Amino acid sequence: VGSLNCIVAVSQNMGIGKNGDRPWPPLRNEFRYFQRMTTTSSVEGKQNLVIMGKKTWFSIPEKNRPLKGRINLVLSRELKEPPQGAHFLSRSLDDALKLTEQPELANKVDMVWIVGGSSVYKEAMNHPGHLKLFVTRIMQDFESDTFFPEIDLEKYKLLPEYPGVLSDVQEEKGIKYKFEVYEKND
Ligand SMILES: COc1ccc(OC)c(Cc2cnc3nc(N)nc(N)c3c2C)c1
């Protein structure tokens, strides 16, 4: 395992989901960027590991499951086995990390990506160590029922830029958004 990262799209109210769905219409290019960031390995013969809560897994259209090109890990305490189409099940992020160390994925994993939900992000955001947040800011309010936790600027620095990430305002379906990379180490 190389790097530990979290990727999220968030509305101005810090909304990440509404009844397990996206609180905004589809954003095909925001989606393509998500697929591109998470799938791309920085080391031949390696694939990235994607981690998600039970509920983020079930919110992905059946058709898109598993996220292809990546090892899919579902994080749950109630599940006794991995949902159909998933590859591994861990009780916590710590257990999910340890598994990496097993010669199991040890030699097979480049980067690890946390793709949801608040719980899983909240807990990654507290794992001590180096972490990067790839945030997609949707520049409007959307009714939500679940939120991203508060980013601590005394801890994470917004990078002035990052290679492979557009720096300017994007626009799809009359909804503007921008990409931000935060970095922490502690
Ligand atoms: C959350 O509601 C849905 C519905 C469909 C769906 O994938 C097809 C998803 C997954 C999805 C999509 N875009 C993202 N976009 C970003 N930037 N970050 C995410 N973590 C993310 C996720 C988890 C989430």
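By the numbers in Swiss-Prot, the shown part of chain A spans 2-187.
How was it done? The header gives X-ray crystallography, 2.2 Å.
Just so it is clear, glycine is given a Cβ too, placed from its N, Cα and C backbone atoms.
Per Swiss-Prot, these features apply:
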BINDING   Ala10, 16-22, 55-57, 77-79, 117-124  NADP(+) binding site
BINDING   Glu31, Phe32, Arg33, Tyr34, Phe35, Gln36, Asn65, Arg71  substrate binding site
MUTAGEN   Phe32 to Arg  Reduces catalytic rate 5-fold. Reduces affinity for dihydrofolate 9-fold; when associated with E-36
MUTAGEN   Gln36 to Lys  Increases affinity for dihydrofolate about 3-fold. Reduces affinity for NADPH about 3-fold
MUTAGEN   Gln36 to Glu  Reduces catalytic rate 2-fold. Reduces affinity for dihydrofolate 9-fold; when associated with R-32
MUTAGEN   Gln36 to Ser  Increases affinity for dihydrofolate about 2-fold. No effect on affinity for NADPH
MUTAGEN   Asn65 to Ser  Increases affinity for dihydrofolate about 15-fold. No effect on affinity for NADPH
MUTAGEN   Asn65 to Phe  Increases affinity for dihydrofolate about 3-fold. No effect on affinity for NADPH
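Less than 6 Å separates the Cβ from ligand 1 in the case of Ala10, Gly18, drawn from the binding-site residues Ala10, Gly18, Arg33 in sequence order. Spacing of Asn65 (mutagenesis position) relative to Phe35 (substrate binding site) is 13 Å (Cα to Cα, whole number). The binding-site residues in question are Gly18, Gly21, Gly118, and the one with the fewest Cβ neighbours inside 10 Å is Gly21. Between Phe32 (mutagenesis position) and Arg71 (substrate binding site), the C-alpha separation comes to 16 Å. Between the alpha carbons (Cα) of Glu31 (substrate binding site) and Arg78 (NADP(+) binding site) lies a span of roughly 31 Å. In this entry, substrate is bound by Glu31, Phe32, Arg33, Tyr34, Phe35, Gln36, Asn65, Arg71, whose most widely separated C-alpha atoms sit 19 angstrom apart. Of the listed recorded positions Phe32, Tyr34, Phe35, the Cβ environment within 10 Å is emptiest of other Cβ atoms at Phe32. Less than 8 angstroms from the CB of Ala10 (NADP(+) binding site) sit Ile17, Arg23, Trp25, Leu28, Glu31, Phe35, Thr137, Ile139, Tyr178, each of them six or more residues away in the same chain. Each of the mutagenesis positions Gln36, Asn65 was scored by how many other Cβ atoms lie within 10 Å of its Cβ, and the smallest score goes to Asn65. Counting only the Cα atoms, the space from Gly21 (NADP(+) binding site) to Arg71 (substrate binding site) is about 22 angstrom.
For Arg33 (substrate binding site), the nearest of the binding-site residues by C-alpha distance turns out to be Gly18; the candidates were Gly18, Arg78, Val121, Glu124. In this structure the alpha carbons, written CA, of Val121 (NADP(+) binding site) and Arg71 (substrate binding site) are 18 Å apart.
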